[PDB]
4 protein chains.
Amino acid sequence: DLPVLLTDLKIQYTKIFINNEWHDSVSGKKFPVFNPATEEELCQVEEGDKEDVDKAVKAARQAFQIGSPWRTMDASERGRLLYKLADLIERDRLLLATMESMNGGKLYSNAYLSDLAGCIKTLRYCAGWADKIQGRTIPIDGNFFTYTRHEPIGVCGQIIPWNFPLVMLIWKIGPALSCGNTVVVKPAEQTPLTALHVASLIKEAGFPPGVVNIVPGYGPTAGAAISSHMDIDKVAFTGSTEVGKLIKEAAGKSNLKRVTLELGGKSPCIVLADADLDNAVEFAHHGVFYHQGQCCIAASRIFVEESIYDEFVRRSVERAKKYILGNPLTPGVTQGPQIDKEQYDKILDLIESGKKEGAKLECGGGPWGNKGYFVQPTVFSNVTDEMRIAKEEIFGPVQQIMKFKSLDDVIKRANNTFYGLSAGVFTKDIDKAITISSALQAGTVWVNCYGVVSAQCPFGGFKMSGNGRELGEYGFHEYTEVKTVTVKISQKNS
Amino acid sequence: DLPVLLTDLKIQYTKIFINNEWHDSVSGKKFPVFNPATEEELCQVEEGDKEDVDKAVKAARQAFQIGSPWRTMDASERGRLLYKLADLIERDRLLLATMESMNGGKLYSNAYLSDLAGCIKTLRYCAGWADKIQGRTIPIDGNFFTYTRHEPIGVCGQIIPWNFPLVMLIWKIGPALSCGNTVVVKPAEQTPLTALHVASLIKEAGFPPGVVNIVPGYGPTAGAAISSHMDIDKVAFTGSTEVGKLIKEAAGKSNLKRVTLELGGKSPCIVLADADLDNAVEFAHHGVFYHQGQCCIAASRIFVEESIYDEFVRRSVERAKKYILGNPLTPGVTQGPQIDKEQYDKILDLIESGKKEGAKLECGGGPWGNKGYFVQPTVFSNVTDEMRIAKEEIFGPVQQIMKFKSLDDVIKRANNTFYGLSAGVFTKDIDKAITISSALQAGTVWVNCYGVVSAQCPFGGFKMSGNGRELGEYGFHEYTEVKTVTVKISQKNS
Amino acid sequence: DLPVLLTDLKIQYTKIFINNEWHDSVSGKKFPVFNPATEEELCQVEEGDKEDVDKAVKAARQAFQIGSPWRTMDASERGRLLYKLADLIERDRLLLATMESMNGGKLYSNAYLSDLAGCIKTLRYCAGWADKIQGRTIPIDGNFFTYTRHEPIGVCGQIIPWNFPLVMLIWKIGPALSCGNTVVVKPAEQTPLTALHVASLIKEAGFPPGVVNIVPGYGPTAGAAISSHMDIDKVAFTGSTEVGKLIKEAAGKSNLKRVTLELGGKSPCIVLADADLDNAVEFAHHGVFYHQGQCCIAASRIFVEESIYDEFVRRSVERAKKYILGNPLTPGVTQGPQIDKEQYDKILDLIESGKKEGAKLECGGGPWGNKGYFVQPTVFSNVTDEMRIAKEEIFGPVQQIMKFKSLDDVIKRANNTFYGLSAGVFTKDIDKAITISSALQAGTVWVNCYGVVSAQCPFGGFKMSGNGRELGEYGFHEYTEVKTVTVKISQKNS
Amino acid sequence: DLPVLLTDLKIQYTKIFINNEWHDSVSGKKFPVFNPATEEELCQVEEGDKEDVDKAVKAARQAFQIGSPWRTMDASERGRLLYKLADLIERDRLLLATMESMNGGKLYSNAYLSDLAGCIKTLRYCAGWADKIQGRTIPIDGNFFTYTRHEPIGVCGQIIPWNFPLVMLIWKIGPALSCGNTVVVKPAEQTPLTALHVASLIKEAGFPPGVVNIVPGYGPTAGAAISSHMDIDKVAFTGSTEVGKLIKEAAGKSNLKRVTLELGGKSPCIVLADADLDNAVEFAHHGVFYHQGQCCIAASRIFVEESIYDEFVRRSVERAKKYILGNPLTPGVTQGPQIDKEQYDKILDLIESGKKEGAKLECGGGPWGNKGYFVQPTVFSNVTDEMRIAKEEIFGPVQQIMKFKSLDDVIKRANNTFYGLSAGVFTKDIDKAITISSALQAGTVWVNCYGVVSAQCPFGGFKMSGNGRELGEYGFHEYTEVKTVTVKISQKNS
Ligand SMILES: NC(=O)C1=CN([C@@H]2O[C@H](COP(=O)(O)OP(=O)(O)OC[C@H]3O[C@@H](n4cnc5c(N)ncnc54)[C@H](O)[C@@H]3O)[C@@H](O)[C@H]2O)C=CC1
């Protein structure tokens, strides 16, 4: 029972954002934006392509020039702007929470309580680091005085998905701006609206023109323009592994720009006999079914000891049947829609393979409703390692429960995947928890919990689930360029 | 592989060490050094007093002068000397292990396998840090370029006890020399010999004269001279809390020199129901009975759940009766003597109080042998909080086993002490281990183990068990002085 | 031309602050507070003694209990309260700036532009660190999992002077509270008012009761109670070296509490031939004459090359004669009064010694006015090393200008002092600047500037000018206690 | 006058190195290795291709398995092996110095004094970090205990050039092995011999089989196999920018392996009026002409103030004419040959363009000798920005001297390049040095020096001169994978 927007929501910002002003698309074309729940068109946004990006890049490069406000400005002041921006987002919390819920098909409660809270907390965390990005002074051999500067890199192209459009945005700009970089953000073609509102707040907060630029458009057009641009120093991507390979490839052909990928995963869970079953069942459920299972950190594969396998499956099903599919703005709705028809069809396709390959359908396993892209909360059991649903990322409300007996084997089964974004370990024994977590090849390992991401902790992936960390102290290292200054002196003294 | 010294050991270095040369005592007086096992006199060492210290200090200050070899020398090279010294100690491992065992009354096996191994590992660890003590460059407000230098402090007075004369020495000089400090070491009046041999190796390794100086003597004479000296920048102490208060007091009256104390403790152990009893019993036993219980980290108070109290007491006693008291140079002797008659009498005094105050004597509880200061391995049970043996540090082979029922209470009972050097937690549950360890007010908390100190981990104490950390990354911070250099510039750029 | 307080200032908070509520003095006695300019009594504040401290300590200890709001509260939230407090101070900026100016005898412009700005910036800096105080995970030898927690120490007694009552307060509480400590602050007997107003803002900001406690009183009474208290874990002092020695001494006799001193200095300046004389003259002037030269970082001794000695003296005098002594609230007044009659008499005493010992009085050199403790801006030249004015800290508007010829000599002359809080180097040559700054034994060395302190840079002193750093990353290390948790595991893997 | 090898050098190790044993090429084919000075064939080495790499990778992966010696082994012990290896290289210093000089066409004195010294120093530096690669413990929001492990990545493919075959090798394996990675090294097709000898020392030092593997072969064959291999986690490259783009591209198509590039540069020098001309001339000369100008950090473009332009050119020429081209093993020879005919022709081609495009040839400008690939030390003056010799990397003994007048302009001219590996600033003014160095877009900036690389300082490049740092504290961050372990607890306490 949360406060809803008193007025009716009325979209305003639907244009390209360069030098803290609203540009039209160079082509003049505009793409539509729909509510995934109602399939209704909300508005049309300016369709950005290369020409638009080239403008944004030249604005960002100009803003990054030596002697510009952004470079000369105090580190403390950069954080002050980030902290003001957080306050502006907190002010327009109902507006954004509503807009995110409509556009992203995201439960309003989650949108208000998780996403908007996450944006504020993270921005404020990032504000803190601004004037705490310190270099080093090295006691080098010889009569020399050596010191390093953790400078900003420069123009950073930043590509975000549709699953958490706001949170994902702050994860990009927050660290980047804190370190003193200028950014060219390309939001998803599905979910540009939320980001564009923030662009207005960035102007209002008083960020120098060109520091933040936002170019809404399609992936192959605008996104490719960023990945291959010759004056972009870094690219930051979050999306399918398929595209991540094109981003890194296009970065190689262009100007060897720096790369941070945050790709999807088939994140496994291991539930040993000695485990709080309710804890494990609830967190594993939340892990895989959060935001219609449209999380990179989805608890896809859930390995369970034989002794407690049947009991786990029993509880996981009854929990999954207590969902009410409908409009995310509607109070009482506990599950929302998929983003678009592409995911909808993909998820249903993998659900069919689960049946065809002969996994036991415990519940769900089909679409819901005439209107909207709604998928029933599905649960598969007796799943094998060589099934499509136990290999490919689903990115929908589908849970796979699998049994094990040997601890050594299940760890190797869990690690047997090109992905490795996260994992979950559920046990009371310390030795087990520490050793298992050390063995698992995951970027973030949760013990007796799941999906616990915060601003302070660094979040990334092993193998083909990422190419860098995004948060915490270590996340800031990848938005800086380390210059080494070695000065000759007459005599050195320790 | 326990090789014993083929030849009979013959002492050589028994003199004051200043400017890498052997001085006599200014007074001319000499104190004796006995074997605690046989009570035989080994030799007489030069008795250092203030005049001797004043010489050592002026040598150290000279060696620390701006432009001296030690200051100009590369950071890498300081580590190279430390690493060479470790190799020299490894060469003379049998010589030192034998000498330590004779002088310190220390089991030869432990002396060879623990102490000598510890000296080498630590020196080599400290060598590594030499050229990795880096400062910072601050992104300060205004048009300024700020940077910090983690310089050495200067002349560091270093006072060591008798329990681990070698290991304690390396813990002082290793970090100190790595950071580029000069040291004036005062070894214990009981155990100077081991340290003096190392002094020869420090010369052989090619340390500049004056960098390391060693002044063997008595505590109130030489030790007080160090604590109150007007040209000593830092003092590093390890001994009784009684004296620690005099060191800090004398530092206040003199020149506000920096202080790091490493005092004794009444370190408790908490053994919950869900614990590997054999693991707990063995580590708790080792904790309290290691080196005749002459460790600062002795498991004095051992709290046990009611359910497993009697069983724990049963196993702790049978383990304690399997000791063979005798000469520590005999390899199948499993327990050695106390250092001197002072400790011997003190330990017996506290054992009497245990009986008088009405604690149950399970085994031991009396002296052993005609010759040597040997105390029987004693075990008390049904011990209360307001007993002398449950409050005062014994520093002898005496174990106190106590029962609890409430987890919240025993934690407060454990913390209810002015000491707080270490603690021990024995449980299988993670939540318990983490929470209990967080609650306990101890410098080092061991989970399902005890007495596990290494070079990499920082070791110190809460409350009146210490005033600083000595090892690891953090231990080096206390042998450095941070200079801040702020340079005015025309224009700043991030 | 600054905004002045529209209303007339009316004091309100004049009582002891414990558990976020206003207590009376246990004795019932009250000490007066005067305006140093007019010698008028402003009000009377409750006089705190031991009984009052013992209350405050028990409130702080209660607030630091395991499970209390302050301990359980998120690190991010501790910073949020600190950031709110900064906003509250920014709101009541005119109120505090006026109150500080009246009570402290501080130029309103400086009070508003420097002090109040400094309080906000520092609090906001300290807010940032709250959730960025990270421990370590050590790759220790053996099958163990080691990690460290940078916990808060606990109850921290904090003693502040009268020169910058607000700024000095924030330098204490800011880092302390950020790390999660509870504080018992004792403000100066001269300048309690400013601190007490902030106490109201600390309540308003919503800090848990007992976290911050303020006990105004006299030094030997309340201050001694803190220094020797048996339940205070740390003491933080800033004042005379005389008392610093009593603080450390009383800490030794009590409970070996941790100590950070920030004492006075005889901070020297070295001005080489190749220097922007106007830059050097202006900064050296500002250095020694800021806030009536009542700074710990006062440019007492100013060494100048022979070639430019006479020219420097000439310009330093004409600058010093352009001061208008009067009420600091009066517009146009460029210099204010000394804090009390004690300093007034001390400063005049040292001015007499300058004449008696035969230093050339260039200007000033006497008192001013019938009312108020005003000293004329004095300048001495042809000053020698063995003069009282070239040794003892004056803490008044008196400048000593001295000549040199050898660079090596003047460095040794500069270092020839028990003090070493700061220094100043004025040259165009890099080699010179770096080498000289490396040679000087000062906590903060300014190059072609002076008195440039910020929140980001760590500020302390060498030798008898301090016992720790207060700001920056390193300043926070001294408000934390490092717990080491070593967990036994079955098998370790890198 | 250095000690030369007493015996005649006789090659032994000329085979593929997998699991610490000598394999033949799967194909059976062998490529020759020539002395660039004499053009004589030294020997034939086994020609590695994919099949050989696939073997090496599977050996490395096996050695990296959880529970293997390399993973379980103590961090301290990994450094001990690295330190032993350094000692073995120091023992075989004359052997390697001679072999490097013969194979690499490298001045014996430089080979012995620089390269072999560099290998030892760096290995020993890297040994130090082994047990000092610490993670963090985050004070995360919520009741959780978060900690990070800086684990090794895994199998690291490492590709080295021919210019400094030994030093470049240690820069790869040293950090990699210290962090606990297994490596598959591919040495240059020109210079495999030196690396293979070290492989014998790696066995002798007692590194577990499979930890280090070396596969000599051609770039497009073996190198491409590494860059596109599906079980290689990281690739580390050092060579032409041309190939760097293929490495990153092949990494995108394969398994999104991590990438660190260390490409060439057109590193500029800026010499202001106020500069020690002899210092500038000597360092700028050394910078561009070191090892026949076959350094990535070559001082290609040398900008000089108008006032001192002619004088600089005058001194730079007379210095360049004092070179004696011949066999690098011959005493008195001051310049050696280029590596192969490819570089030889390329360098001569660019020298022709210098004449054709109308740059003033001051000296040299043509080949030397009938035998060997010797190029005359060439100097161009009156060089413009749009010349081939002022844009393309030459990688030969050719110096370009250019004039400026505006400081602002020359900085933009210096930064106007896709390269940015290093730079050089020569001035006495501090403000100038700091500001200019801050403005320049170079990975390493030298002030009043050039080519001063050490193990402690991190070395890399901006823009298209690199994709990471290789040395110092920061260099180790790129041979680690950060796992985040978040544990749910009942109650959190700070
Ligand atoms: N760095 C500085 O601020 C310098 C201090 N002074 C001032 O000169 C006066 C000399 O009187 P002192 O009693 O020496 O003051 P002090 O030097 O200790 O003054 C600093 C503050 O410490 C506290 N304090 C004073 N005496 C104390 C004691 N015995 N134990 C614990 N805390 C104590 C009081 O709150 C006082 O305002 C003070 O007003 C002092 O502030 C003189 C020279 C330099």
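Numbers in chain A come straight from Swiss-Prot, and the residues shown are 8-501, in order.
Method reported for this entry: X-ray crystallography, 3.5 Å.
In case you wondered, yes, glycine gets a Cβ from its N, Cα and C as well.
Here's what Swiss-Prot has on this protein:
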ACT_SITE  A:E269  active site, proton acceptor
ACT_SITE  A:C303  active site, nucleophile
BINDING   A:167-170, A:193-196, A:226-227, A:246-247, A:269-271, A:349-353, A:400-402  NAD(+) binding site
MUTAGEN   A:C302 to A or S  Does not prevent inhibition by duocarmycin analogs
MUTAGEN   A:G458 to N  No significant effect on aldehyde dehydrogenase activity. Prevents the inhibition by ALDH1A1-specific inhibitors
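A map of Swiss-Prot features onto the structure.
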| residue | record | DSSP (3 states) |
| --- | --- | --- |
| A:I167 | NAD(+) binding site | coil |
| A:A195 | NAD(+) binding site | coil |
| A:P227 | NAD(+) binding site | helix |
| A:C302 | mutagenesis position | coil |
| A:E349 | NAD(+) binding site | helix |
| A:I401 | NAD(+) binding site | coil |
| A:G458 | mutagenesis position | coil |
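Taking the Cα atom of each, A:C302 (mutagenesis position) and the residue listed as 'active site, proton acceptor' are about 12 angstrom apart. Compared over the recorded positions A:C302, A:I401, the count of CB atoms lying within 10 A of a residue's CB peaks at A:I401. Nearest to A:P227 (NAD(+) binding site) in space, judged by Cα atoms and limited to the recorded positions A:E269, A:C303, A:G458, is A:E269. Nearest by CA distance to A:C303 (active site, nucleophile), out of the binding-site residues A:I167, A:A195, A:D352, A:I401, is A:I401.
Highest Cβ count within 10 Å among the recorded positions A:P227, A:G458: A:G458. A:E269 (active site, proton acceptor) carries a strand DSSP state (E or B). Take the Cα of the residue listed as 'active site, proton acceptor' and measure to each of the binding-site residues A:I167, A:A195, A:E349, A:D352: the nearest one is A:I167. With a cut-off of 8 Å between CB atoms and residues at least 6 apart in sequence, the same chain places A:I167, A:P168, A:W169, A:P172 near A:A195 (NAD(+) binding site), listed in sequence order. When Cβ neighbours within 10 Å are tallied across all protein chains shown, the highest count among the recorded positions A:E269, A:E349, A:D352 belongs to A:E269.
Proximity of A:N170 (NAD(+) binding site) to non-local residues of its own chain (separation of 6 or more, Cβ distance below 8 Å) is seen for A:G111, A:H298, A:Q301, A:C302, A:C303, A:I346, given in sequence order. A straight line from the CA of A:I401 (NAD(+) binding site) to the CA of A:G458 (mutagenesis position) spans 17 Å. Looking only at the recorded positions A:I167, A:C303, the densest Cβ neighbourhood within 10 Å occurs at A:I167. When the alpha carbons of A:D352 (NAD(+) binding site) and A:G458 (mutagenesis position) are compared, the span between them is 26 angstrom. Looking at A:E349 (NAD(+) binding site) and A:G458 (mutagenesis position), their Cα atoms lie 25 Å from each other.
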